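Undergrad: Got a structure here, written out as structure tokens. Questions coming.
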Amino acid sequence: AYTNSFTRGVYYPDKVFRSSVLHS
Amino acid sequence: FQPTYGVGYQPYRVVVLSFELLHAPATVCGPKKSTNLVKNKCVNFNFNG
Ligand SMILES: *[C@@H]1O[C@H](CO)[C@@H](O)[C@H](O)[C@H]1NC(C)=O
């Protein structure tokens, strides 16, 4: 069987702190 | 491996030091004599290289 994942499975891509930024 | 082989056929030991030289916390480190810390002044610094 199946279901919708929504937004799930994002992770911190590198061990660097960043704040107030839209990193890509 | 025969001791009488030509040099290109003799055994060589090989070691390959692979570095995770990343933004992660350090645990293998150069033999540098660390200093006391200074703040609010303009200073040179070296944190983990
Ligand atoms: C994906 O989810 C929908 C809704 O539950 C379903 O119709 C479909 O069969 C599911 N599987 C695949 C492989 O699309």
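Residues 497-545, in that order, are what chain B shows, numbered as in Swiss-Prot.
For this deposited structure, the header notes the method as electron microscopy, 3.3 Å.
The backbone N, Cα and C atoms fix where each Cβ goes, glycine too.
Heads up, here are the entries from Swiss-Prot:
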- B:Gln498 to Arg: In strain: Omicron/BA.1, Omicron/BA.2, Omicron/BA.2.12.1, Omicron/BA.2.75, Omicron/BA.4, Omicron/BA.5, Omicron/BQ.1.1, Omicron/XBB.1.5, Omicron/EG.5.1 (VARIANT)
- B:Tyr505 to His: In strain: Omicron/BA.1, Omicron/BA.2, Omicron/BA.2.12.1, Omicron/BA.2.75, Omicron/BA.4, Omicron/BA.5, Omicron/BQ.1.1, Omicron/XBB.1.5, Omicron/EG.5.1 (VARIANT)
- B:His519 to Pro: Increased resistance to human covalescent sera neutralization (MUTAGEN)
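Thinking about packing and proximity, how do these listed features fit into the structure?
TA: According to its DSSP assignment, B:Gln498 (variant position) is coil. Neighbour list (B:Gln498 (variant position), Cβ cut-off 8 Å, at least 6 residues apart, same chain): B:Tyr505.
In three-state terms derived from DSSP, B:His519 (mutagenesis position) belongs to neither a helical nor a strand segment and is classed as coil.
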Undergrad: Of B:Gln498, B:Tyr505, B:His519, listed here as recorded positions, which sit with their C-beta under 8 angstroms from a C-beta of chain A?
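TA: Near chain A - Cβ to Cβ under 8 Å - we find B:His519.
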Undergrad: Inside 10 Å of the Cβ of B:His519 (mutagenesis position), count up the other Cβ atoms and send me the figure.
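TA: Its Cβ shell of radius 10 Å holds 9 other Cβ atoms.
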